[PDB]
Amino acid sequence: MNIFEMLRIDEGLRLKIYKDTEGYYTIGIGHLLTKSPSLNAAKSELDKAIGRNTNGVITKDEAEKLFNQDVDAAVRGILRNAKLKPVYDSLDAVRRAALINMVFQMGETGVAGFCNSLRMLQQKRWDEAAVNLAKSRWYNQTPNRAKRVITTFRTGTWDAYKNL
Ligand SMILES: *SCC1=CC(C)(C)N(O)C1(C)C
């Protein structure tokens, strides 16, 4: 297992524009198009991202290309962020994947708002981090995915993604 397989499990794959758990227009493997209520604005963003007249449908290779770009961007976003990089550097490879997952889902700004939990991760207090992480809108809104990520931070293994 690795970050790509992990996020593919958490986000799924859909080739036509859909609404994500928050109601925002999305396509592919969790690629947010816009927060705008307008389906046309979303179609516009899509064509702009793919570089062709898509009419809201994309192929599997287009979806995986957006996905490669988005993982790359999440990683570099962590490494340029002053709050996040020190945490990332302190973690082992499995736990780094959990941090990337969170950034991918909620963005740098969003994750940097978990200041108390991140300090606990840096200190390597895994059980205490896991409790703090669950006291969050994130956990209440997408509990099954949040449990998988939290379990990854607590154990440093892929067991939550095992047989999925
Ligand atoms: S969220 C900012 C932050 C606080 C502290 C726990 C000292 N950190 O290590 C970072 C920069 C993550």
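Backbone N, Cα and C define each Cβ position, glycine as well.
Quoted from Swiss-Prot, the note attached to the mutagenesis of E11 to Q states: Complete loss of activity. Look at Swiss-Prot and you will find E11, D20 tagged as active site, proton donor/acceptor. As a published mutagenesis entry, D20 to E or Q appears in Swiss-Prot alongside the note: Loss of 99% of enzymatic activity. For the published mutagenesis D20 to A, N, S or T, Swiss-Prot gives the following note: Complete loss of enzymatic activity. In Swiss-Prot, the entry for mutagenesis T26 to H states: Facilitates transglycosylation more effectively than hydrolysis; covalently bound substrate. The structure shown retains the original residue. What Swiss-Prot notes for the published mutagenesis of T26 to E is this: Complete loss of activity at neutral pH; covalently bound substrate. As a published mutagenesis entry, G30 to F appears in Swiss-Prot alongside the note: Almost complete loss of enzymatic activity. The enzyme is destabilized by 1.5 kcal/mol. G30 to A appears in Swiss-Prot as a mutagenesis experiment; the accompanying note says: Almost complete loss of enzymatic activity. Residues annotated as substrate binding site in Swiss-Prot: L32, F104, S117, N132. Swiss-Prot lists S117 to I among its mutagenesis entries, and the accompanying note reads: 500-fold decrease in enzymatic activity. Looking at Swiss-Prot, you'll find the mutagenesis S117 to V noted as follows: 50-fold decrease in enzymatic activity. According to Swiss-Prot, the mutagenesis experiment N132 to M or F carries the following note: 2-fold decrease in enzymatic activity.
Here the mutagenesis positions are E11, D20, and the one whose Cβ sees the fewest other Cβ atoms within 10 Å is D20.
Under the DSSP three-state reduction, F104 (substrate binding site) is assigned to helix. If you take the CA of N132 (mutagenesis position) and look 10 A around it, the recorded positions you hit from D20, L32, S117 are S117. Applying an 8 A CB threshold to same-chain residues 6+ apart, the list for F104 (substrate binding site) reads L7, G30, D70, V71, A74. Ranking the mutagenesis positions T26, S117, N132 by the number of CB atoms within 10 A of their own CB puts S117 at the top. Closest to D20 (mutagenesis position) in space, going by CA atoms and restricting to the recorded positions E11, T26, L32, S117, is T26.
In this structure the alpha carbons, written CA, of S117 (mutagenesis position) and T26 (mutagenesis position) are 29 Å apart. The Cβ of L32 (substrate binding site) lies under 8 Å from the Cβ of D20, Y24, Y25, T26, each on the same chain and at least six residues away in sequence. For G30 (mutagenesis position), other Cβ atoms within 10 Å of its Cβ number 20. Here the binding residues for substrate are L32, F104, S117, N132. Their largest Cα to Cα distance works out to 27 Å.
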